Amino acid sequence: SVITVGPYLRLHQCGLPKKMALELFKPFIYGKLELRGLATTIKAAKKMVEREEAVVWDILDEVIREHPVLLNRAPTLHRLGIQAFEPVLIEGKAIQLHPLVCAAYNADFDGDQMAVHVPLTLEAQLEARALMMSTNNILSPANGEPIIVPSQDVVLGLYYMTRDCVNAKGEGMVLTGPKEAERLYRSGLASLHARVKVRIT
Amino acid sequence: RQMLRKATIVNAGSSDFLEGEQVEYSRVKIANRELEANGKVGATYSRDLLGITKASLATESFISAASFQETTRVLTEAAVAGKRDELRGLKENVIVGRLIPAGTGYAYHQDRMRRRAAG
Amino acid sequence: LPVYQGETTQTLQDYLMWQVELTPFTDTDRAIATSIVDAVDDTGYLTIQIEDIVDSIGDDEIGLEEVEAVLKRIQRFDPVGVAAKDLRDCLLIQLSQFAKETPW
Amino acid sequence: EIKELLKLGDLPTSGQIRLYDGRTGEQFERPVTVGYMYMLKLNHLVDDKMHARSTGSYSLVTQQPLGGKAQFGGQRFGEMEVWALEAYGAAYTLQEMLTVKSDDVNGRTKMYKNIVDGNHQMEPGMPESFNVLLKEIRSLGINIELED
Amino acid sequence: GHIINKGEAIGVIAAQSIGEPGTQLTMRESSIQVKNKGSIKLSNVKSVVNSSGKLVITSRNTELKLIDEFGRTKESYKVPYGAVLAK
Amino acid sequence: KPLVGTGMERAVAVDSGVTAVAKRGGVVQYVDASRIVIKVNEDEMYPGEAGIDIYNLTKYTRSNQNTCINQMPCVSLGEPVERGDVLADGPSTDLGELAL
Amino acid sequence: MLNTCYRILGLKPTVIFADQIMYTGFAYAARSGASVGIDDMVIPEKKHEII
Amino acid sequence: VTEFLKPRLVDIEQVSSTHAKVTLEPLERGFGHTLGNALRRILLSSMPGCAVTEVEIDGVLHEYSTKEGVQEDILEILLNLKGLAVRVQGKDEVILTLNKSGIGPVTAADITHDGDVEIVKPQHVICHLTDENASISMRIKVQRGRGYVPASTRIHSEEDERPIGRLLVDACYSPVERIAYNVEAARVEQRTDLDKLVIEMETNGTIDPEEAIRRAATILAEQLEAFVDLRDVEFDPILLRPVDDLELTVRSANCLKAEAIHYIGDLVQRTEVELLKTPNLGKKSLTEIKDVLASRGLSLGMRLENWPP
Amino acid sequence: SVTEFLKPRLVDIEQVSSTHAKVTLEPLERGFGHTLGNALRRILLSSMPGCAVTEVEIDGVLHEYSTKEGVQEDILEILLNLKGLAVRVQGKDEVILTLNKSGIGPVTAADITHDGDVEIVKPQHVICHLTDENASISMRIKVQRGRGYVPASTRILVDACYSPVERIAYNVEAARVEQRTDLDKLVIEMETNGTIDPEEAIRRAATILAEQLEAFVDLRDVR
Amino acid sequence: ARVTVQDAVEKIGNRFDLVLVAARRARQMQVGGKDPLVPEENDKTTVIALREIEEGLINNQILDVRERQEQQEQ
C-alpha cells in the first residue's frame, strides 16, 4: 500500500482505499449479505460482490466502520514499526498515513510501500485497540521522550503566528481574547500585533 | 545479564564433576541441597561471561539457538546427547504455533503450567 | 527453488466441498454430502446409483428420501446441475432455473 | 543577468509576487515566488504498486501462498515484525498470524466458516511447515518425535 | 505511568532499542583546568616527603575531586605518581 | 521543450539514434504520418539511382520497458531539408531536442 | 508544552491538544505563505575583505 | 439593513470576441471582496458549456494508428477537436458531419452547417492533409454539460453500444477557464465612500458574460435559499413468495396454518431440533418438506436479521 | 443533470447552551462548501445590525490614567467589562444611560436605570468591581445604532461592537451521496454574545446576502 | 468509535487481563444468550463490551459469578 499525507483524518484513523477495500473484508461482506437476507446462496453473494453494487458498498461501510486495521512499515527497527488505526474509505489507490505518526514509521513521503493487516478474531482486535493504537504509544519505550512531536510546517506556522516585528496594525488595541480572531479575520489588527492587553482566564 | 551465565565450578559440591553449568540452575541446586539436607557440601562457582554469538547457542532447548548461527552442529549435538526442549522459549512456541508465554498469552501459559502439576 | 511454483489448484470436486462447508446442515447431512459429491465425475454426473450411496452409508436410519433431499440441496450449486445421476434431468434442472418469460 | 532579464518582460527583479486564496479571497502576506519548473513523471506509478488479497492459491510445499503478486499473491511477514509484535505482547494476534493466515490447512476453512457465520473464533491446530521440517529431519539418521 | 506488570517481555523490549539507532560511523599530567571553586579530595593518595614545600606521591591510584558547596563534584583529573601538590 | 536547458539535449537527441534524420537530401515531395520521401538534388546524387530516399517511421511499437515508441513528423510540405537535419521526432523529443 | 499536558492532564487531553495544534499549524503555515527566494539569503559584504 | 443600497448591473464592456469586462454599481463596505470571490468560484465550478462527446470515422478504426494521406495522427485530431468551440441551440445531443478532400487546410468553416449550430472560430486546425487522393469523412457528436467529465465515466452507459469504429473523447464543459476580479473606490459623493467591483473574464466565445453572471447569481440564490429556513432538528429479502405451491402433501398445510407460519422466510430460519418441537409430523414428512425447501434454499440455511411487514 | 443542483435537506443543529450551537449540513456540490462558508462568515462578521455601547463619561479626569478613588479597579478594566454588555433597543435611537448604587460592592447591570426600549440580556453581568466604602459613582454611558465593527481610535471612546456575535468558524468534510465521494459537507460553529439565536442569526445573514444579491438576477425564476 | 482506552485499564490495572475479560464477554455477546447492560449506539460487540467494562460493571469476578449461577440454575 502506498503512503500519502493525512492532513485531515486525525490520529486514530487511516485512509484505506475502497479499491484495496472490499477485498480484504470479502469473508465479512459474504457474512453480512447472508445475514441481511440479500443473498440466499454463496454464489449469489459472490456474483453481487464481483459486480460492485451500491448495497455492497453500503455493507462495506457498515462493517468496516467499527473494525480496526493495522499498518506496518517494511523496514521496522523498533516496536513502533507496527501500529493500529481505524480504516476510512478514500476514493483512491494510496493509504493516507497521519503526519505525526510518520515520525515513528520514519517515512518521508517519497516512493514507499506500507503493509496492511486485518484482524479477524475478537482477541486480535482487542489487542490492536488496547496496545497497538497510536493513541497509546505517546512516550517512547527506549528513553521516555514523547514520540509524537511536531517538527514540520506546523512548527514554522506557530512560530510565525506567535511573533511581533515591532508593532503591527492596532498596537494599543485591548480586548478580552475571543475578539482576537474576530479582529484578525476581517480587519483591525494582525497576528504580529504587540502590546495587546487581554484578560486570560 | 544475558551475557552473564554458564558459570564454571572448581569444587565438586556433589552436584557434578563437570563444567558448563548455568548460574540459575546451579543456584537452585545449591539452595535445594544446602539448606534442606546437607549444608557442608558447598559448590563454589566462577561466573565467566560469554560473547553474544557464543552465549546465544548455550540454551537448554535444542529448538532455539539453531536458526541463529548453525543448525547442523546443534542438531548433531542434540542427537548425540539426547536432550528435550519442553518448549520454554518464545521461538519454540513460535515454531510450534501456540501462545507465547508473554503478553496476553502469559495467563494461559501460567494456567497450563499450573495444570501440568496435577495432570 | 524447492517448491518452484507448486500452486495447488481448484478441481471441481474441491470446489463442490468449499460450498459444502458453508452450507448449513447436520452431521448426517454433512456425511452424506461428502459421500455424494465424492462420487462425481470431471463431466459432473454422478458415477454411482443413488441406492448404492445408501449401501455406502450403512445406516438403518438413512433413507432414500433423506438422500433425495441432501442431494438435491447440493444439486444446484456451482455450476448449475451438477451431480446429475443420468442427464435428462440435468438438462431439466438448468431449464428449471431461468425465468417463465422466455418463450417456447 | 537573471534579474536584468526580468526587467525586459515587465516582471519584478526580486522574483516575489502577491497571491490570493482560492477559498477565502484574502491576500497572502510574505509574497510567494512563482516560477516554471520542468517536471518529469517516473515509471513508479500507483497503478501497478497496489495489490490486495484475501484468499487465493497456495503452494504444495510448506503450503504457503504464492507471494509477490505472482498470480494474486500476498505480502510476507518479517522477523523484525514478529519481534515488534512480541514487544506489544500480542500473543493471540501472533497465533492468528501463525495458524489462521498461515499454512494450517485444517484452520483456514474453519476460520472462513466462522467469519461467514459470524462466530469470530480461532482454532490453531498445528502448521504444516513444522510437519515438513519433522519429515526432512527424519529423512536423515536422526530420530525426532513429540511426546505427550 | 505505573510500574511494569507481570507477563511483559523485557527481553523483547530490550535488545531492540539499543540497535535501533543505526546512525553510527564506520571506517574509523601537566594541563589541569578547573571549572569553578573546588577542593583537593586526593581520595587516599600516599603522601611522601618532597624536595620543595609540597608532598610527594607514591601510589598509582590517584583521583582528585572539586568540592564547591556540597558533596557534588566537578571532575576527577587522574594524575600519575609524579604529581606535585601546588596547593 | 524545456525553457531552462544546457544545449547538450540537442546532441543527446541526435546521437541517441531515437529519431529519423535526412541523409543526403535536398527537398521533400510527399509527407505522411508514417512515411517520408525526399528527392535528393543532383548535387549530392550519384548516377545509377532513381534519386529518392524513403524513411518509414515507427508507430506504436512495444519497447523493453512496456512503453510506447512513436515518431512524429516535422516537415509539412515541400521544405528544403539539408544534410544532417532531423525529420521525425522520437519519444520525448521536440525539434531534435531532448524534452522529457 | 505537549509533555506537560501529558503529565498534568492525561492521555486524551494531550492527544486532542496535539491534534488541535497540528490543525492550527496546517492552517497558519498556509495562511502565512512562508516563501523563499534568492534575495532572502544575504551574503555578508565583509566576506570579500576576510578572504 | 439601514439602506444597504443593493447594487445593479450597468456598463457591460466587450474588449474582444473572447475577453470582456463587467462592472456593477457601488455597494456597502465588505461586500465587494466576498461577492467577487463567490462569483468567481461559482463561474469556475459549475457553468453549463458545450463540448464533444464521441467521434466516429469510417477510415480509421482505433486511435493508435494513422491514415494514408494525413500528417498528424488520430490522437492529435481528437485533441484538436476537443478544443473546438461551438455553441448549440435548444435541443442537445447533436451530430454533425465533416467530409473534405484535397491538399488544402481543413478548417471549421468547411463543415456542414445546420440551423442549430454556430462556430465561433472557423480558423481552427483539423490536421490538414498532404495527398491529393486523400479524403476525410467523419461525424462529430456535440453535447452540453456543466463539469469536466473524463472518458471512463461514460463507459458504463455504453455496454451493448459503441461498436468498433467509434472513439470517445474527453469533454471539459467549461467555456470560461479564466476570470479575475478587482474592487476599487469610485462614483459616489452625496453619500459615504462606497466600493465598486469589476470582473475581467476571458471566455471561449460560447457563452455571454451577462448570461454567465446571471446564471451564477441564480445558482448562488438557489443555493442560499436553503439556509433561509433552518429546520429538521426498499431493502428487503428477494424470496418473499407466499406459502402456496410448496406441495403440502397431507398435513404440512395444516401444520403451517396452525403454527401461524409466515410465507417463506420464517420456515427457512428453523433448525430440525427446534422444528421437532412442533406437533408430530413424522420423519418422512419432515424429509419430504426439507427436500422441497432445499430445492430453493439449500436445506433451510438462512438467518435473517429483521422481518419487514 | 443539466442544471440540477443538490440542496441540503439535513440541517440538524445540536447546541450545548443558549449562546453556542454547532450546525451541520448534508453532502453538497463540489466547491460550494468552502464558498458558502466563507461568504456566510464574512457576511455575519463584517456587517450585522445590532446595538452596543459606544462611549461613557465617568466623573473625574477624561484621561485614561485616572485614580481609583474607591473603585479599586482601573478604568481600563471597567471599559473592558462594559464592552461585554449586550444592550438591546427596541426602536429608539442613540440614548443615554446612568447608574447609581450603594457601597455593598457587587455592581451588576441591574444598577443601570430602566428605560422603555433599553433592555439587558443578563442582569448579573459585572459592570464595576467591588467598592471599598459607601462611595458612589456615575457612569453616564451612551449607546448608538450601527452595523459591523469599528474601533474607537478612528470613530469615537471605548469601542463599537455593533456585531451581535462572539466567534464564527466553518469546516468542510468529504462525503458521498450514493457512489461518488466528492461531495462537500459544511459544518458551522458560531458562539453568540446573546439576544439572538444562532440559527436566527444565520437566517438573518442569509436573508441579508439574498437581498443584497437578488438585484443581480434581474428578476429571474418568475415561474 | 472509542478513541482511547484508559478507564477499563484503571478498572483492571494489569493491562493484560482486560483483553481476556473483554474477549470472553464479546464472544458471549456475539454468540447470543446475553444482553448488553449498556445501551448500545449502533456499535459492534467489542466496543460495547469494552465500554461496559470501563463503566465498572463487567470484570473477572461478576462474569464468573453469573456463569456459575446460570449453570447451577439448570
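For chain A, we keep the numbers from Swiss-Prot: what you see runs 353-553, in order.
Per the header: electron microscopy, 3.5 Å.
Placed from the backbone N, Cα and C atoms, the Cβ positions cover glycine too.
Taken from Swiss-Prot, the feature Mg(2+) binding site covers A:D460, A:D462, A:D464, and the record attributes it to experimental evidence. Around the Cβ of A:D464 (Mg(2+) binding site), the same chain contributes A:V354, A:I355, A:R425, each under 8 angstroms and 6 or more positions distant in sequence.
A:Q504 (mutagenesis position) falls within neither a helix nor a strand when secondary structure is assigned with DSSP, and so counts as coil. Under a cutoff of 8 A between CB atoms, and with a sequence separation of 6+ in the same chain, the neighbours of A:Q504 (mutagenesis position) are A:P451. A:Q504 to P appears in Swiss-Prot as a published mutagenesis result, with the remark: Resistant to antibiotics salinamide A and B.
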Practice problem: Specify the secondary structure state of A:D462 (Mg(2+) binding site) as given by DSSP, simplified to three classes. | Solution: coil
Self-check item: CB contacts for A:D460 (Mg(2+) binding site) [other CB atoms within 10 A, all chains]
Solution: 9
